[PDB]
Amino acid sequence: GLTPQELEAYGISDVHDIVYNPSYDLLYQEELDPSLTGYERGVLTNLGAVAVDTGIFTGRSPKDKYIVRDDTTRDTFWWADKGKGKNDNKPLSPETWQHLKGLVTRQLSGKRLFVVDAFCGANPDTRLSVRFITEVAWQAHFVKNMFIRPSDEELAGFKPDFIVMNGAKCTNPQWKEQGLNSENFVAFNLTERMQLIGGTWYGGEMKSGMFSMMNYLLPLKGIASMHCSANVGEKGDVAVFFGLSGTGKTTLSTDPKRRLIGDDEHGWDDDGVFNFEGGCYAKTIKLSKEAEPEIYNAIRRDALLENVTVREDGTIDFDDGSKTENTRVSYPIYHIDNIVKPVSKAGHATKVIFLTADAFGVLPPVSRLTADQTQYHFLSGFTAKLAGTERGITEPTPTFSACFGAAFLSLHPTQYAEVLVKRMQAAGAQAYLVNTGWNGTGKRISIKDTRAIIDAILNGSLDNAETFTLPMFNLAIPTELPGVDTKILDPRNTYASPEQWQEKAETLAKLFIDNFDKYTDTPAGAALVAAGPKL
Ligand SMILES: Nc1ncnc2c1ncn2[C@@H]1O[C@H](COP(=O)(O)OP(=O)(O)OP(=O)(O)O)[C@@H](O)[C@H]1O
Ligand SMILES: [Mg+2]
Ligand SMILES: [Mn+2]
Ligand SMILES: [Mn+2]
């Protein structure tokens, strides 16, 4: 356990009630306490899982993310203001940090506090020992699910390496005078080894905050740090699935034929690929028990639903995105039946899958990448969406996010690329581009077809298939694949003619070219242009 004087050390005073390492049973009764008000309230669903609303913030707030610039961070961080590409790593002063710390520590003072000790990183040599402090039971539940739950033995010798103080209920009235974005804040200090959260209740800030910290510390020690899911076959063949939010990393890694290593966040060291987390954070929008039975089955007692609409009878409307499109459920990883255990890690990845949801309907469902294309597409980090749907228009809107996760990058995209390539080359890994998004049907490729594509990548079918070169993007695509619909494999087949596809392909290529130009300020970047799409 821990004493109230141990919290004083952090600046939190007069804490009468400390709930250290709350059990799942305790979190359940806390959440369902009928006297809770506002966003603290949990409701019990017919699936046995507790549902909560995360408040005004139903996703991350990258515009409120700040990192203290000091002698420890100055020369290594990928700062928002240093002319090295757009990012959310906005510099914060030590003085302004101290003000934010006072807000949170005063807010947590005199309150009933939940303290969750956990690990970020499956390996003792590189894991953070994180102490999370919160005044909201469901927030403690979120981190219990999403971080590695220490054994009783590990708890006895637990020494925090990082402190996360969640003061969601407090705001910053000085934000205007302090040059900040809003009264809310998601702040990091690498000198004091601390994250502070104010204003936003969204639990994801804690998950993505610690990921940002691993993304900083690990590649500085030669370890790749990756926004990917990962799984392993019976033979010990490991695959990682990169991709932006909504591209299928959680959906497609949850494959009953494969043992799940992890959902979202992985390191790659001398020994192999290892999960940072102790749980999975699935999307539930339009969730289908038939399409995703394993994810659906995971939704039960100890899972935590977010922003879903719950009917009066306790049933959930998974289709209802009224509160948000970003409806989620966290659950501890063992809610998945086939997982790597007791420790979430395996060997070196030999299959590297880049997932993308191409709203432009240009990209093939699968193509095997060249070495240079792998690098080009990794730095590009493309996905798109239909932004106009609620208005009855397409509005395909592109996102280029370096390393398929620029939002969590603490170092230059190039540093992530370099270490990924080093690990890939030593392992003889191969890379694949998968479009889990749209084609000329104006509809998304089915989950079934995509799963059958993944099967073909993993089992070697794709590697041994006859291929030809898709024009413009110069992508090796197969003529056919076992278990896959042949028509869809060539992105041109779902339009009236190849020329209608070409119109869209030219548009998309120009976006890639315009976007990549920022990487050409170096000889290696400039050399990668040849691997990109060509008009
Ligand atoms: N062909 C397809 N392949 C994969 N997912 C699909 C497909 N068609 C529809 N989907 C839906 O797209 C979403 C993919 O979301 P998923 O949870 O895998 O995102 P993610 O890549 O894990 O993102 P995050 O980093 O935010 O966790 C799900 O809602 C899934 O039901
Ligand atoms: Mg996911
Ligand atoms: Mn007192
Ligand atoms: Mn993610």
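Using Swiss-Prot numbers, chain A covers 6-540, in order.
Cβ coordinates come from backbone N, Cα and C, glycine included.
Noted in Swiss-Prot for the protein shown:
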- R65 to Q: Slightly lower catalytic efficiency compared to wild-type and the affinity binding for OAA is 330-fold higher than for wild-type (MUTAGEN)
- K149, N150, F152, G283: Ca(2+) binding site (BINDING)
- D268 to N: In PCK51; altered-activity mutant that catalyzes the conversion from oxaloacetate to pyruvate (OAA decarboxylase activity) (MUTAGEN)
- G284 to S: In PCK53; shows reduced-activity (MUTAGEN)
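Features per Swiss-Prot, on structure.
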| residue | record | DSSP (3 states) |
| --- | --- | --- |
| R65 | mutagenesis position | coil |
| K149 | Ca(2+) binding site | helix |
| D268 | mutagenesis position | coil |
| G283 | Ca(2+) binding site | coil |
**Complete:** Apart from the site residues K149, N150, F152, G283, the 8 Å Cβ neighbourhood of the Ca(2+) centroid comprises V121, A123, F147, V148, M151, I153, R154, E282, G284, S335, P337
**Prompt:** What is the nearest of the mutagenesis positions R65, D268, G284 to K149 (Ca(2+) binding site), using the Cα of each?
**Reply:** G284
**Request:** Check each residue in the chain of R65 (mutagenesis position) that is at least six apart in sequence and keep those whose C-beta is under 8 Å from its C-beta; list them in sequence order.
**Result:** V191, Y207, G209, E210, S213, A412
**Request:** Compile a sequence-ordered list of residues in the same chain as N150 (Ca(2+) binding site), six or more apart from it, whose Cβ lies below 8 A from its Cβ; state 'none' when nothing qualifies.
**Result:** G283, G284, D307, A308, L309, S335, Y336, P337
**Request:** Across all the protein chains here, work out how many other Cβ atoms are within 10 Å of the Cβ of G284 (mutagenesis position).
**Result:** 29
**Request:** Between the Cα atoms of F152 (Ca(2+) binding site) and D268 (mutagenesis position), find the distance and write it as a whole number of Å.
**Result:** 12
**Fill in**
Within 10 angstroms of the C-beta of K149 (Ca(2+) binding site), the count of other C-beta atoms across all shown chains comes to 24
**Prompt:** Long-range same-chain neighbours of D268 (mutagenesis position), Cβ under 8 Å, sequence gap at least 6?
**Reply:** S234, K254, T255, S258, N280, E282, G284, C285, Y286, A287, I338
**Request:** Could you check the binding-site residues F152, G283 and say which one's CB has the fewest neighbouring CB atoms inside 10 Å?
**Result:** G283
